[PDB]
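Read the structure below first, then the notes.
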Amino acid sequence: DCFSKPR
Amino acid sequence: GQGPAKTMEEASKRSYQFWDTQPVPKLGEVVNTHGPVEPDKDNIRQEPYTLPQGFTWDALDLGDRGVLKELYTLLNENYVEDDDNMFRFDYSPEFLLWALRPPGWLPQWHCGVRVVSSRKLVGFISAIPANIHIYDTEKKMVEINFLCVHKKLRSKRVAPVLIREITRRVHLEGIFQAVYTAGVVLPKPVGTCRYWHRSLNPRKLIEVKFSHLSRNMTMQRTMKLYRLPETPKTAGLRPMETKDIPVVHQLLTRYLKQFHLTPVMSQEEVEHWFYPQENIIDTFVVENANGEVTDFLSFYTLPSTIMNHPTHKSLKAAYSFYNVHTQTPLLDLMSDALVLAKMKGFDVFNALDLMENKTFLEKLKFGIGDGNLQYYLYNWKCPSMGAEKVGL
Ligand SMILES: CCCCCCCCCCCCCC(=O)SCCNC(=O)CCNC(=O)[C@H](O)C(C)(C)COP(=O)(O)OP(=O)(O)OC[C@H]1O[C@@H](n2cnc3c(N)ncnc32)[C@H](O)[C@@H]1OP(=O)(O)O
Ligand SMILES: [Cl-]
């Protein structure tokens, strides 16, 4: 996994 | 120290001084064939690649408690962050043993870099064996994960050394292809998947600024939007047990045949990857009125440290793993997954748009994320695929 947060 | 690209158009400007030397397709090269980029080498370099002065190789025995602690600390302080330096993954020691010691793990594939004078751990990269189905080919490969360079070592070309050295150590075992993922664009993605996020505790997520309030939406409105049932609804949902290992393997094997990039798990691998370990991996099977297991859902635990917030220290995230349905609608199965993660105290439920996830992401109130997961093959040339064909 890499990092993501809600757009 | 020219930096990484996040979109393909950003990748168009860049030149890849290292990846241009590697057996991977060039970006923009249209691929209409299936096979290795180069033939297998039948004589392999015996000597480790040269590190810059003052650094040395050391294979990490993760069975040594102190050594496993050194690795957790390196990753806890230097691994994947968000762009705004607010969250960093918090891989636990038991999670690292789960991810880094599956069946067939090899000690030389836990490849660390230490400072010569102090023995301080400042670099790492790992391989685990993985049988990979890619289109019409099943091949023994490795999966490369946990590439990490200490922040004080950044932009000094240490990652190319780690990549070449783990390549050499894999070549020694007779394997010439690898699969890996990354949030940056490199030559050349075989598939691009997008993260989606299902808020479980919206108040905390907004407090620590993981998510934000919608333009005209209040906190009270948001909490009501994401409110879940208190208990699951699928008949016969229960945690996976030892007796379910065979049928879970059977369900997963048949289910993955419809995608184009999937792992091929032995029954021992299914046991390792799916048998529940608290705060690591949860698997729930559906046992029907006849006593037969027809579906299962699974998600793993990966918390993130919150860098600077006065009241919250850890973001507890669940990541969708594999979800197989034959009798329970996938929408019902993933709805129960959200409820089970909510009951277990998770703050957010993360999933990618791969496999059939697009069929339920919007309907279960997932919101699109700003991060992609790029899928890659090393030394294998094949056409790209849409996210719905990625099953890895
Ligand atoms: C057959 C067996 C084969 C086995 C090998 C299969 C391939 C394995 C491939 C690895 C699979 C990894 C899977 C995971 O673990 S993905 C997780 C990666 N880890 C992190 O993002 C943690 C935070 N970042 C770091 O620790 C460092 O910034 C890293 C180590 C990422 C780069 O260190 P640094 O910032 O100090 O840079 P440099 O000066 O040393 O080196 C610059 C070169 O590195 C290329 N680069 C940058 N990021 C990545 C990346 N994420 N994958 C592959 N290459 C990457 C970059 O484009 C440039 O090449 P080019 O642009 O000149 O061409
Ligand atoms: Cl080990």
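Numbers in chain B track Swiss-Prot; the residues on display, in order, are 102-493.
Keep in mind that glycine also has a Cβ here, set from the backbone N, Cα and C atoms.
Reduced to three states, the DSSP call for B:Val250 (tetradecanoyl-CoA binding site) is strand. Around the Cβ of B:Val250 (tetradecanoyl-CoA binding site), the same chain contributes B:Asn179, B:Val223, B:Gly224, B:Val259, B:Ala260, B:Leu263, each under 8 angstroms and 6 or more positions distant in sequence. What Swiss-Prot lists as tetradecanoyl-CoA binding site is B:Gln118, B:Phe119, B:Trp120, B:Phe247, B:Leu248, B:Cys249, B:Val250, B:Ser256, B:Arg258, B:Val259, B:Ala260, and the listing cites experimental evidence.
Quoted from Swiss-Prot for the published mutagenesis B:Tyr180 to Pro: Abolished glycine- and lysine-myristoyltransferase activities. All protein chains shown were included, and the count of other CB atoms within 10 Å of the CB of B:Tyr180 (mutagenesis position) stands at 17.
DSSP assigns B:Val181 (mutagenesis position) to coil in the three-state reduction, placing it in neither a helix nor a strand. In Swiss-Prot, a published mutagenesis experiment is listed as B:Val181 to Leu, annotated Reduced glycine N-myristoyltransferase activity.
Quoted from Swiss-Prot, the note on mutagenesis experiment B:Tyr192 to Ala is: Reduced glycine N-myristoyltransferase activity. Around the Cβ of B:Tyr192 (mutagenesis position), 22 further Cβ atoms fall within 10 Å across all displayed protein chains.
Other Cβ atoms within 10 Å of the Cβ of B:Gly492 (mutagenesis position) number 20 in total over all chains. Annotation of the published mutagenesis B:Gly492 to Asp or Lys in Swiss-Prot: Reduced activity; the original residue is retained in the structure shown.
In the three-state DSSP scheme, B:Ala260 (tetradecanoyl-CoA binding site) is classed as helix.
Chain A comes close to B:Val181, taken from the recorded positions B:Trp120, B:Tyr180, B:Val181, B:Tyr192, B:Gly492 by a C-beta to C-beta distance under 8 angstroms. Restricting the mutagenesis positions B:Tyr180, B:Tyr192, B:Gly492 to those with a CA within 10 Å of the CA of B:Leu248 (tetradecanoyl-CoA binding site) leaves B:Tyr180, listed by sequence position. Note on proximity: of the binding-site residues B:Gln118, B:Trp120, B:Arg258, the one nearest B:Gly492 (mutagenesis position) is B:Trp120, by Cα distance.
When other Cβ atoms within 10 Å of the Cβ of B:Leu248 (tetradecanoyl-CoA binding site) are tallied across all protein chains shown, the result is 18. Within the same chain, residues at least six positions away from B:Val181 (mutagenesis position) with a Cβ under 8 Å of its Cβ are B:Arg189, B:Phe190, B:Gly284.
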